Structure formats: C-alpha cells, structure tokens
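Visitor: Pasting a structure below so you can have a look.
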Amino acid sequence: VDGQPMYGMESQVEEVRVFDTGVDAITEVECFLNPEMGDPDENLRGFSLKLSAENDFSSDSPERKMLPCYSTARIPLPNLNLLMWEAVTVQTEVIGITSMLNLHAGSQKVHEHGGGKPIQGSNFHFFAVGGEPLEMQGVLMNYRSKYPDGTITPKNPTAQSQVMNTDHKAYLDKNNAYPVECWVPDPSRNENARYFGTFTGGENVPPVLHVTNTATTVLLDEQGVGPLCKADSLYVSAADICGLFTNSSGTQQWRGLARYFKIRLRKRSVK
Amino acid sequence: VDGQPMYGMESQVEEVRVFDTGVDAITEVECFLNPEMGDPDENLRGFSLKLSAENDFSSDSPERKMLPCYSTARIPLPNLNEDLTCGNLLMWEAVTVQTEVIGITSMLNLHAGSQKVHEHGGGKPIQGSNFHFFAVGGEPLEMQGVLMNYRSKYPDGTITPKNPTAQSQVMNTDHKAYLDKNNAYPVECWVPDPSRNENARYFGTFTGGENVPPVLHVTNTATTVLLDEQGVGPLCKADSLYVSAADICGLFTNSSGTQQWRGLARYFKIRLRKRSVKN
Amino acid sequence: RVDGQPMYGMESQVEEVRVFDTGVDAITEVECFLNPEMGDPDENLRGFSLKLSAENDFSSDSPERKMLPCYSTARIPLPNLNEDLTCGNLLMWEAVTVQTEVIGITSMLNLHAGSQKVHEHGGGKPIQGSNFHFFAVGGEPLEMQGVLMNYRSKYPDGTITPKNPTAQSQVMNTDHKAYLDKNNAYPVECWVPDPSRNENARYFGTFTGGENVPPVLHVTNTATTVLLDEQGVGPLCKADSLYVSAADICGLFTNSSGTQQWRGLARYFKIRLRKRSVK
Amino acid sequence: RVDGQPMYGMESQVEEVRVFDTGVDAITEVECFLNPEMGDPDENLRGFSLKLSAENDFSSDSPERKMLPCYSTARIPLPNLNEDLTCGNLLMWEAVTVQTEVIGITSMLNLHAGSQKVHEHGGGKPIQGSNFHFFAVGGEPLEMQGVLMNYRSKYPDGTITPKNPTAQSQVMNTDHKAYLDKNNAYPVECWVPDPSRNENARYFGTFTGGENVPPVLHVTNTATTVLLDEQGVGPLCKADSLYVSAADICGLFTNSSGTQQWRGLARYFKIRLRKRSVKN
Amino acid sequence: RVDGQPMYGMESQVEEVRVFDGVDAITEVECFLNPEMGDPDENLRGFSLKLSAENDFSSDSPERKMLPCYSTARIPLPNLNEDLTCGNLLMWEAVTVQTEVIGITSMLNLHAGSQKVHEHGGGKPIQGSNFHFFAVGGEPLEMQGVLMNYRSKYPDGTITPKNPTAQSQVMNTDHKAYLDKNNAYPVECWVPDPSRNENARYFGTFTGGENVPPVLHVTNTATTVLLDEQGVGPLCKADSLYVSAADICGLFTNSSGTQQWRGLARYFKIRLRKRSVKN
Ligand SMILES: [Ca+2]
C-alpha cells in the first residue's frame, strides 16, 4: 500500500508514547492524514480545481485536479514474531476548522459592501482504522463518466454500477487515487477494520465540526477484539470534504482539511 | 413472493458466514437490495423518469417509470426439520441487522447532469423530499395503502389500492396488501401496516421539502437488535427471510430544470440463530 | 358522553383486539386509528382543508368552517370488570403502553398531482411549512385550555371555541376550560391540552412553525411509549372507556394557483391494557 | 422585595395546590402560570409587542417601552413550617421537580388573521425568526447580569436596564447585577440569568437567532426536570417563598404592511416541593 | 510567560472563590473571559471592524481590528506545599467546569444598527458563521496553525504561523504555539493541537454559512467532568489554572450592508480538589 509517509524524513507520525504498568503495555500512535482535494496548483494545496457543471452523462470527463480522493497511510509497527498489535481506541478530529473564519481572502462578497461567502454545501467526513487496507465498493452517479489518468475507478462499469454492481471491489491501496465520488467502504467486508462516515448534501448546508481531546471511539467488537494489524501494519483512512469555496467570479472549489489520529494499541495472542 | 434474486447466478447474497463454538451457532447473511426508482432507460438505472407537475386530481395519470417502488427479496434458508421427529419445530430467528445505504459519496459528482447553482458555479446537489426505509421479517412485509389523490390512475406494472375512495386519502382498511412483488408497489401508495407485521421489524423516516439536505451515515459498528420485549426476533416461516427497502435520496435537477428521483442500494447483514417453537 | 369517531359497530376503527394470557396479569392490546379532521372542503378532498385566506384585519376575522383543522377523538368501550365482583372491589382497565405512528407518510412523494411546479419544467412542490403532531391516551376525555392568536376572531357554526374571549385569551385566560367531547369540532388553532389537568391521561405534541419547514415523520413497530407515572400507574379507564386523541397537520399543500390547503393523515394506536385493583 | 405576577388573592395565577401525604414525606404540588410580557402595545394586542423599528444609529437608539419584551416573574407564598417547632429546628420547602411547557402553541396555526400572505393567493406568513425560551425555579429571586447590544441605547421609562453602561457593557461589565424583582420591567434584550450567582435556583434558556428560524415547541405531561443538585438538594425557599421566572418570545409576526411584532405565550409550572430539615 | 486577561488585582475577572469543606475540600473558582473580536473603536467593544471581501490570495492583508483572537487567562491558585516536607507534592486538580456564553439575549435588540430585513421590517438578526470554544488546563493551551491562505499577510499585534508554505493550508507541523498572549492569536489561524494538551480539556464547535442561526443554551444545571479515563483532571503544575475561549456568535449586518463579527464573554465555574502526586 503506497500511502502518505509514516516513517522516514516526511513521516506524519507526530509522537509514539508507551504506557507500561508492568503488564499489558499500551502503545499510542499520534499521526495525521492530509486531504487530497486535487491541489490544482502549488499554492492551492487543500483545494480542488473549480467545478464544471451540466455535463451530459454521455460527455462527463472530469479533470484530475477537480476530484477529491480518499487519503490512506500504512503505519509500520514493531515486529513481534502469534502476538499481534490490536487497535483498541481512536481519538480523531479535523485539523484547522477555524480557517473557515477567513472571509477576507478569495471568497465572493455575500452582497454589496458585505464580507466573503463562507465555505458551505455538500460535505463528507469519514475515517477508518484497520489491520489491513480499507476495502471499497464502487458506486457511480453516472457509469459513463470518463475518469482521468491518475485515478482508479470502477473497471468496466455498467448501468448497474449506478446502484449495486459486485464487480467493483477494491483495496484503498494508493493515497490520492480513489475518487471519493466513486467509492464507499464495502460493508460486505472490512471484518478487520472500523469505519465511520457522514455525507450531508445540498447547496446551503452549513459545515458543523466539533473538536475535543475528551472523545474516544472504542474499536473493540462485541467479543472485545479490535482490528488486528496483519504484517505489523496499522491502516488509517480519511475523507474530509468540508464544503465548497465560492470565488468572486462565482466559480466553486472543494476545500478539505487534515485529520488527526491517536490510536491506542496492545499486544494480543491469536491463533 | 417474486423478489430480487437471493439464490442462483444473479443472487444478491454476497456472503454467508456460520459462527459455531459447539452450542450457540450464528448464521450471518450479507445481502443487498437495489433501488427501484423507475429506470426510465437502460442508462438511467437508479433514477426515475423526469417528474410531471400540476396534473389536476381529476386527470392524474403518472407514467410507470416516474414512480419509485418498494424493493423486496425472499432469502431461502436451510430446512431445520428434515432430520427432526414430530412435535419439534426449529425455526430461523432474525436476532440483529446492520444496514446502510451503498454509494452515498456518489452525490459528490456535481460535474455531471445537474443544473449549475448559479453562473460559473458547480452542479446542484441531489436534495429535497427523501424516504429511507428497511424491514427484516419472517414473512412478507404487510402494507396499508394511503393516496395523496384517490382518483390518481396508476399505470400497468404497478399494484395500487383497488377501488379507492375519498377515505383512501386518510385511513381505508380495504387497502391491505403483502409486499409480494419487487418493483411493483409504488412508495407513494403504500406504507408498512402498523396493525400487522407482528413477525417483522420495520424502520422508516420521511423528510419532505424543496431544500432538504440528505444526511446519510455509514459504519460497520452500528447494530439494530430485532428481538421484542420477550427476547424473540422475527421467525422465518417456510425457512424464508424477507428484506424490504426504499431509499429515495432526493431529487436530481437537470440543466433544463427537470427533476428525477435518485435512489441507492441498501446492504443488510442479518444474524440468525435456531429457535425451538411449539408444534 | 363523548361523540367521537366510531369504535364499535360496522364503521368501528378498532382493527384488532388481542388478549395475551399466561395465567396471570392478562394483557389486552387494542389496535385502532383516528382519521384527521382537516376540514374536508368537498367529498373528494378528504384529509385536506379549504384553501387558506390571508390578511384579515383582527377586527374582521371570520374563518370558514372547512378551513379549520379540528382535534380528532374517540371513546373505545372496554369490557365491564365489576359485573362479576363483590362490593368493595373495583377493577379498572389501566393503559400501560402505546405504539403510535402517522399512517401514509409516503403519500407526500406524489409530486405529480395538484402541487405547483417548484420552477419551470420542475416537479410539484412538496407539502411543507407549519405542522402539529399530537396524540393523547386517557381514562377520561382530554382536558383542553383555549388560547387565541386573535380573541376577536369570529369562529363558524359547527366549531366549539373559547366562550366570551378577551385580550387575555391571547395569553392565559383560565375561563377557557373544555373537555375534548366532540370529534371534528374543537379547532386546533384555538385549543391545547390543559397542563393544569389531564391527571388521568398522557399527552404528547410538537408544533413546528414556518413557511419552509420540512416535515419529518418516523414509522417503526419497535418504539413504545410507557404511560405509567413515577408510581407505576397508567391512565385508569373511568366507566370502562379508553380515550384516544390526535392532531396530525403534516404541513401546507400549494396548488398551481398558489393557494394553500392543510394536509392531514390518520394516526394508528396500539394500547396495552391490564386489570388493576383500585379503592 | 419582589413585585411579580399575582400568586395570592382574587387575580392569583396559582391554578391548583395538591398535597400527597401517606403519613410521611408529604409532597405539595403547586400549579401556576406566568403570562408573557411582550410590550402589549394596545388593550387588544396582549401578547404582542409594538411593531419593530430598524436601522437606528447606535448614537440615537431610543426604543419605545411597548416594543421591548420583558422577563416575567412571580413570588409564590408557601405555608410556614416552623410555627409549632421549637428553637434550633428549621423546616424549609425544597423544590424537587418542575414540569413546564408553553401554553397555546397551536394558536400559531391561525394564518388567516393579520399576517402578510406568503405569496399571491397564499395563506398568511407563520410566526418565525429569533426566539428565546427560558424558565427558572428558585428559593429566592432570580439574579441577572446585564449585557447590551449597544451601551448607548436610551431605554424608556417603565424599564430597569444596566445603570451607567460603558463600552464594556457590550461584553462583561460586573457592575450590572440586579434581582429580577419586578415583573414586566427587565427587558429580555438587556439581561440574562447571572451564572456567577443563582446558587439557590435552577435556570434553563435557549436563544435561537435568525430571519427564518422555525419555532419548535413541545407539550407533554410526562416530562419532568429534576431540580436536585449532585448532593440531592433542590432550591430551598428560605422565607417560605417560591420564585418562578420565564421569557417565551416565540418569534416575529409579519403584518400585511411588512411590519413585525414579537409574539409571546404563557408558561405553565407544576413544582413538586417537600419539607427538608436545615441547620441553624 | 502567559499575559492573559487579569485574574488578580483591581481589574481581576475572578467574581468569587468558594470553599466547600472535613477532608476532601473543594475550591470553586468563578471567572469570565471577554471576547476579543477586534474592537474597532472605543464604542464598539465586542465587535470587529467591518469585513473586507474578495482579496486575491496574493494580496490578502487583513486589518488588526477585523480579526477575532482567542481569549486566555492564567488564574493563580494558593500554594499547597509551603508547610509540607520534601517528597510531598499537593497540586490543584480541575475536576469539573460549568461554562456558558454571557448576554445571549442581547441579540433580541433588532432596533439598533442592523439593516431592515425588508421595507417596514425590524432589523436583521446576527447570523452566519460562528465558533464556540473553551478550554480548562493546568498549563497554557497548545495550538496548531492552519491557514485558509498561506500567503495572507497578518498585521502587527497578531501572532500567526511563522514562515508558512502551501502545506500550511493543510497540516504543517512547524506551526506549534502556546496560547501565551490574550487578544493576539487570530481564531482563523489557530486550533487547539490534538497532538498535545495532555494536561487540559478543550471543546469547540464551528458552524459555517451565510444564514446559520445562532443556537445558545444557558443553565446552571450542566457540568462538564474534566477527569480522564483514570479519574485524573488537569493538574495545575505551578499553581496556575488556564481558561481559554472563542465565542464568535455570528455576523452583524449594518444598514449599509457592511458586516462585523459580534462576540460575547464566557463564564467559567471550575471545581478543584487537592491531589497528592509523585515529585
Ligand atoms: Ca391538577
């Protein structure tokens, strides 16, 4: 899996803490994923290319830099070997939500003499923690969409690809390649990961984003077993499309933000 | 019941797992229902025909491909009483269900088909009136008919309240039906009958209006318990499990201003156990 | 006496009576429905009001009967329990739980009949705006308090409204006490359940006001309201009579002309009763 | 001293007093109501404000009395418990629970009287926009903190507003402490419950601001607010006085002319009290 | 150093210190933070300068008085160790916090300054993008910088991410700061750092959009518990308690159509206990 770097010089692991009261040592990993909104030039990191509109389904050829893609990373863990790292809990929030209080830069005035238009409209907030790559199912608004070089989209789509077509199974195995609009986490798989997403659609939808270091998601299933890290690898996945930025011209760009992860792991004996 | 296929080549059962630690054997059935929004041509699977408007109640003849219909399927289960003696009935009991709508991110395509929100703007998101509904039962879902307009003339290929009257716009107890055909019972004509469905659990939210935002959640960590107050889930009569859905996500608005319903498939993971019952 | 929707005879709105008897603490379930009373301006528009007037000065406000939604109510007769008991023993039916939902919420997905196009080439306008959803289960008729938008409103023949209203009738006037003793007569806009009484009933209501309010309605056979108070006592059925009350104004229907009508739906009730010893 | 809505005598807004006493731990329930104080611009428009002015410069902002909704409050007198007790024994009434709802929420379904048509041939405009729903139960008067949109506002005779306001009065100015000691005098726009005080009361408020905000109002006789703190102690009625406070601005009524008036409704209270032994 | 809003001396924003006492004495500290919205002149305390619009990302130079900043204060606490022998460390531990925004009803003034909503109408309520945030810690709040536009040129009197790059619009780990100065860290530049703040609890909700209604609750019955999973609250390491807030309520629209941020103060009641710790 070719994800965002989680070792070496550009590593997005900010801290590793070990809590050891003699038995059942907990390892906490603090890391982040950057959004992959399309980045139309070197200065507009975290934005998409301006959106096209009204393309007939027969001639729908979106530009690469217009398509937000899923973020993912493989975090390498110490080799234990059968003892496996088990993901127990995750704290996660979107980083930089207050940046949207800048109404002076770039955004269309709401009216004569007014401030800039806030980022608003369709948003998607999603994260996953797994012991293997996230498993995706493809579903398309329009099966005839012609997707650009550098994206991975449902192969040999049909009209059924607009509903459920079981041919479209993929691993989230490349960062910044699987367009959010083409793929969802596969509810029929991901037996070894936990995923969470909310889509809110509409022109005037307000973004609502919460931050707190007091909220924890438990990753243990009903049997008290968390995701188990195959090949000593921990997989984090995100999509955080916050809404649409409206320029003075009236053009619209997706805006995305990074997601923080604190994952608590323990060593677990397994068959 | 003539539903979406759940055996053979086109079966919409994706996986059957059996968890057997000697005693409490659980069978998990993973399946999906496709939406039945009307499918106006071979390319627009999951959409309706464009919506007509302002038909007088006296001349209201909606086209078949304009009407979303309920989805349903019969899942066949192993026979349990094949190797048992008289007086012993083992039945499959639906204990829990995990369900979510499949492909909710597809609505982040604002480049294809949808009217610009304003000059130089992106496409209009799918929005407006939506209905999200699912049912798990040991027999076909039981429906009650209610009509906006009793005089509506419904097209060939649909099953709608027979001999409607003005009372059919409120409660008319004549309009009882089994959801016994997939893609035939128009969502606008039928609701789950609260007076029946003693052997199923159903769940539905209608949200009406022009600008209603769709709000859809996905997670493999949420489970609905199907057991009643006595700890009994739906019991599968004739070794048949029934899943039913309607997932009208909202209205798609074309450049022209024409509007089509957009629907998505629903996933089901149903946990079943064997239960001893009298006779 | 209470002159409600019929709950015995040929036109009875009791759909089923089940008795669950495992030797002790027999439960009787009553399944019934109330139809909405939105005004029914002609024989074809059952469940709708007359079109809404606007801008009447408070000094000349004379709304038409068929424009005013009214509260629904019914007396359900129960078996006599004291026919076969000796003196000093009073057995009463006690309402323990209620399952209730609005019947036919999907009927609002008909956007082809009657409703004004949302824009050129568009579908019909969904029902939306001000709504009120209310139900009560009691052992006696529901007790009402009158409050008026405008005390000078002149209410039509066939309605019962606050007698001798004053400016204080626009806030709290304690003269305006009434029993919900007639179906389709007490205008919703004039009356609320009296929080100062109803010691022997449970009531529940949500008002949502505004032009563009989206309707949100849930259906499920898995949700139960417990009617027991802190002491574990439900409503007690005086004179062996169970009282159900409802108002389900779903929002406003907008015609092609731009005229608006209230749309209402029926409400289902499943009430669990047990026999209780009382002094 | 608190000059509130009448809660004894001929005009008393106590509707019922029920006593439940099974020999021990007697509960007294007090049922009462507060009327809204929206401004009442003439004798016929009880429950409404004067039409709203707009665009007054901060330097010349002189709102009319009948344009300002005010807090409602009342002192309910309770029996003395200490008349036949000896020195060193103090019994006080303790507020344990409250059931409260807004009275007359369905009155807003009158779209035929007074309200501007929503469009040609349409019904009247529903009441909507900025609303405030607030209630308090206490063993002493409600304690208020003043905060002003505009400190230079000149408030009319008949109102009590922050004395000698400053620019800091638009944020937190600790000079602006008051008791809610007069019904229909403390303008809602000038005052909030003081979170730094009210140790002997429980208060609850939601403000929702905006042009198109829908009113959402619930009624049920099955919902109870527990007034007990973490130690299981409710407000103590220290001079045998129970204090109820409310503000229920439901939104704006729009006339045919386009003028806007606040519309308010009364609030019902059922308060359960018990007798509690307290130290001298 | 933390140069915050005064919490000792004549201008102290500590309103009360209560002690509840035989063994586990609780000290309650009641204080407030004022908002720092920019205060464009001596009369407009709690407001920002009118907002500019449409600055190209390459020429974005916002004025100081246009930028809301985070509020913070260091509250000094009694020394506990003055009469203890070495190897014994008593520290103040923050257990709970009650907090609300002060003066939410001030937004019911629709007569002063605000543009009429329409001819003959009242003033436009404050509405749009808002941010409500508070923190309680035993050390200064730790911030991460993120920018809408990395090329923004921030005015003298602010502290903003040093040497920003395109990555500063997403996650750039160079932008670490302590909230060490009141009215200097612009809200739009900084968030609490989830990678740090091991010794504080923070809570924030951003709601963006033109027409967002402000929703604000007040009650003295709601408490936030600050204890972690081990039952340990923030520990005030140098006998210093840190409170931080940002309460941008929305936009005020003048008659001209110009817009200003409006902010309000936040109250804090913090319950502290003495806790024995290792040196
Ligand atoms: Ca009573």
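Our numbering is plain: 1 for the first residue shown, then up by one each step along the chain.
Any Cβ shown, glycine's included, is placed from N, Cα and C.
Feature table excerpt (Swiss-Prot):
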VARIANT   A:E132 to D (Swiss-Prot position 158)  In strain: MM
VARIANT   A:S145 to T (Swiss-Prot position 171)  In strain: MM
VARIANT   A:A193 to T (Swiss-Prot position 219)  In strain: MM
Visitor: Please report the end-to-end Cα distance in Å across the unmodelled region of 7 residues, from A:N81 to A:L82, as a whole number.
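Guide: Between A:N81 and A:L82, the Cα atoms are separated by 7 Å.
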Visitor: Taking just the CA atoms, what is the gap between A:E132 (variant position) and A:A193 (variant position) in Å?
Guide: 7
Visitor: Using a Cβ-Cβ cut-off under 8 angstroms and a sequence gap of six or more, which residues of the chain neighbour A:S145 (variant position)?
Guide: A:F57, A:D60, A:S61, A:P62, A:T153
Visitor: Counting across all protein chains present, how many other Cβ atoms fall within 10 Å of the Cβ of A:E132 (variant position)?
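Guide: Around the Cβ of A:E132 (variant position), 21 other Cβ atoms lie within 10 Å.
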Visitor: Quick check: in three-state DSSP terms, what is A:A193 (variant position)?
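Guide: The residue in question, A:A193 (variant position), is strand (DSSP, three-state).
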Visitor: Three-state secondary structure of A:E132 (variant position) from DSSP?
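Guide: The residue in question, A:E132 (variant position), is coil (DSSP, three-state).
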Visitor: Over all shown protein chains, what is the count of other CB atoms within 10 A of the CB belonging to A:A193 (variant position)?
Guide: 24
